[PDB]
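Undergrad: Just dropping this structure here.
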Amino acid sequence: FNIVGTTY
Amino acid sequence: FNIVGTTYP
Amino acid sequence: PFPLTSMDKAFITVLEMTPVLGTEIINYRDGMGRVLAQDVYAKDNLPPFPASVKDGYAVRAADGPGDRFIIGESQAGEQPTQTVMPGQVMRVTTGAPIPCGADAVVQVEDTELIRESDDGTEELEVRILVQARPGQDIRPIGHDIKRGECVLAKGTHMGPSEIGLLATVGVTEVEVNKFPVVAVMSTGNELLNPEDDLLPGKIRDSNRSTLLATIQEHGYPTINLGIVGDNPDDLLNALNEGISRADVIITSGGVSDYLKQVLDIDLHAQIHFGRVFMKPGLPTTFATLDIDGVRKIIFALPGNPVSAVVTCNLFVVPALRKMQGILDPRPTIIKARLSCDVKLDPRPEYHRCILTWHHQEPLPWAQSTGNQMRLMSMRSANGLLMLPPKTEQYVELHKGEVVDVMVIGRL
Amino acid sequence: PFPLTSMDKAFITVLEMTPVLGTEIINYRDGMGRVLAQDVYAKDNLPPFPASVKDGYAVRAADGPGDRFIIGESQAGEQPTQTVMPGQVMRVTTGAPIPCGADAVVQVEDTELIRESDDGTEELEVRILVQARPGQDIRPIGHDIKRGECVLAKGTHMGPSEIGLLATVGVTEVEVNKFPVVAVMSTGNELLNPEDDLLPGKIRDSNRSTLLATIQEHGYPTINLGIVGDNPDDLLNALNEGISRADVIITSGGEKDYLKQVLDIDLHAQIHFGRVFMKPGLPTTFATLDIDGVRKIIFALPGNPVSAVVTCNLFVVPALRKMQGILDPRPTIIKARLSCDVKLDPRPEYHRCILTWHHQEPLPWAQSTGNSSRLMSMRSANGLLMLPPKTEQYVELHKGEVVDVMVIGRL
C-alpha cells in the first residue's frame, strides 16, 4: 500500500 | 447472474 | 403448507411484481441519488467566447514571426474591447477571452522580450520565434458543449459530477422518479421498546431499529409504525395505516396465523409465497395489494435478527431500487477468498462478513463474523458471503478458495 | 516560490496536520456513520430467562423416556407459574420461557400422542421416545450476552448492525465524535450563479455545486459561502465568516498568487505547500490556522472542475474522515484491469473511471470516461484510476495489465 501507483 | 455463489477451479 | 420456493424463483418474482413509481419535479441541489425521467439539453455554448489554452500572447497568424507591439491584456470576466492590428499583439492568460482580429496564441516559451518598461513592471515589445498555426492553442466557441446537444440522457443515475454538469448548462429544475416511502412494524407479545427496562418474559425489540437504519442508508424515507400485538384486530389497523401512508410495508416476526389471514381474507391481498429454501430466511413472505389502480407491496420478514437483516439486503433492497427508476437494481457481486474452512449445507447460505484488501493481492479476503452469539472488530460488515449448496462432489470449502461476496455496504 | 512537493509528502502532511474533533452525546437512531468515543456495556442478560430452541415439551431429564401428563403450555411474553413435578411435562414453543422444575426440552418430532382430552382440544398424555440430555435444546440465562459484558469497544465505526445492538442492550444514548462542518466558496470575476442566464465574458459556477454534493454524500453538514470576487477585501471577509461558522474551508481557483496574501499576512496562517508534483492538481494549496487552541484547516483547490474533484477525494475526504474519529482514514485501493492502452506521464496521474465486474472474472475492469470528451454512460464514476509515473522501462502501459484504483463511491 502506497499512494504512488505501482506495477508488476 | 445467480444468487447461489458456486465456484470455479 | 406453502411449497418450498427456490431462491431464483423468489428473487425474480419480487422484481417482476414490483412496480415503478411516478415522476415529479425537484431542484437540482436535491438530485443526489435521483434517476432522470427526462432528457437534458444545453441552451448555451461552452465556452461562449473564444478562450486561450496557454499563457502567452494572442497573435495574428498572417503576421508570422516578427516584432510586435503589446497593446494590452485580456482578463477573465471582461469582454475585450481592443482590436489586434497587423504588427501588434496582446497579453493573454489561460482563462482570458481572445480579442478580435487574432487567430492564434503563442505561449511565452516561444517568445523573447525586446523591451522592458522603464518603470512599474509591464511588457512593451516581444519577438515571435515560431510560425503559429491558424487557431493554435485556442478553445473555439462551443468547443466543449454545443447548443441543442444532449448532455444527460433519460434514466441516468445522477451523482456529484452530474449535478455540477446541470449547474453548468443552467438547468435548475429537472424531472425525476419519486422515492418509495417504507413503513416498518414489528409483531410479538414478548417485544418491548428499546427505551424501556426489561420485564419478566419480555425482551427489547431490535429488528425495527436495524431495518429502518438499513433503508435510511440507501436514502429512502421511512415511517415507524411501532410494535403491534399478535392479534387479528391490531394487525388490520396497523396494515391499513401503512397502506394509507406508504407504498411499502415491512413486518418482522411472529409468523409461527393472524398475519397471513388478514392479508388474504380481510385485506384481499395476493400472497405470492410464504416459504423459501434458504438459510437463513425460511419463513420469508412477500405479498402485493392493488387499491385504486395503485400497487402496494408487503414484506414479512423472520423474527430472528440475523434472518431479518439478511433477507432485507437480498429482497427488500433490490425491490426499493427498481421503484426509484434504477435500470439495473441487481446488487454488485465480487470475488474474494475465504478466511476459514466451511462445511456446506443443503441450503444456500448467507452470512455477514468483512472484505479487506491486502498488499498487492488481486483478490480481497472475506472474514467470517456471521456466527454471532461474536467477533468484535472495529469495522462494520460491508459484505454478504454467498455460499453454494452441498453437492455430491463439493461438501466442504477450504481457506483461500475463491467465492462470491455481495457488497451490501459502502466500502 | 513554492517547492515541488512529492505526492507522498503532501498526503502525509495533510493527515499529520489534520486534528481530531471533540465529542458529543447523540441518540442511537442518529448513530449511522458515527464513531464511538466510549465503551458500551450491557446492563441486562440476553435472554433474561431460559428459553426453548425447539417446539415440543419441557421435561425432567431424570425422568427419562416415558409417559407424561401435560399440565399446560408456555407462551412467549408470559412468565410460567406452574411447577413441573416428576412424571409431568409442559408444552413449549420456540420462543417460550422454560417452566420451573424442567431441565431439558424434547422436540415434538421425538414424541407421540397417547390420549385425547375426553372432549374439546388440548392434550393430557404424551409419550417421550428419546432420553433427553441435561440442558438439551435450551438457551440458558445470559447465554448470548452477560451483564457487565462489553458489546462495543471505543473506536467502533457504527453501521446498521451496531445500531441494533445498542437497541438490544438498552443503550439509547451514546458518546461519539463530532462531525466536521465544511464551508465551500468559489473565486473568480467571470463566475455567475447557475440560476442566472449567461452574460458576455461570463460562465456558470460548477465547482461550488459539485464540491458540496461530494461532501454531502459522506454525510457531513455544509455551508455555502457563495461566489466571491477576486479581491483581497472580499476574500478576507469570506474567509473570516467561514472560520467563525465552520471547521473546514474550501476555495476553488496564473491568478494563484493573490489568494495566499490574505492567508499569510492577514490571517497569520501556516501554508505548508503550494505546488504538488501531480496531474492534475498542480496548484493545490493547503494551510492551517490555530485559533483559541483550535486548529482550522483550509483547502485551496484548482479552478478546473476535473482538477477540483480529483484533489477533493485525494486530500479533503481522508482529512474529513480523520476528524470524525475514524481510526484509518486512508482510502480503499483495489486492483483492476485497464480497458485501453495509455501513455505514461512524468507526473503521477489520476483519472475518473467506472468499475465493473464481469462473469467469473476475479478482477474488475476500469473504463475511462473522465476525459472534454465526456462519454455518456448511465452510471456515475465510482472509482479513481491511479496511473504510475513514467519510468526507464515503462513509457507505455498495455491493455489488461493490473493497475491501482481508488474506490470513491458506493458500488
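Residue numbering for chain C follows Swiss-Prot, covering 352-607, 612-728, 731-768 in order.
If you're wondering, the header gives X-ray crystallography, 4.1 Å.
Just so it is clear, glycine is given a Cβ too, placed from its N, Cα and C backbone atoms.
As annotated in Swiss-Prot:
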MUTAGEN   C:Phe362 to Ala  Reduced GLRB binding
MUTAGEN   C:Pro745 to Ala  Loss of GLRB binding
Undergrad: Would you count the other C-beta atoms found within 10 angstroms of the C-beta of C:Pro745 (mutagenesis position) for me?
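TA: Total other Cβ atoms inside 10 Å, all chains included: 18.
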Undergrad: Near C:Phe362 (mutagenesis position), which residues of its chain come within a Cβ-Cβ distance under 8 Å, counting only those 6 or more away in sequence?
TA: C:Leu669, C:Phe670, C:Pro673
Undergrad: Tell me whether C:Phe362 (mutagenesis position) sits in a helix, a strand or coil according to DSSP.
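TA: The three-state answer is helix.
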Undergrad: Ignoring the 4 unmodelled residues, how many Å lie between the Cα of C:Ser607 and the Cα of C:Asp612?
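TA: Cα of C:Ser607 to Cα of C:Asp612, across the missing 4: 7 Å.
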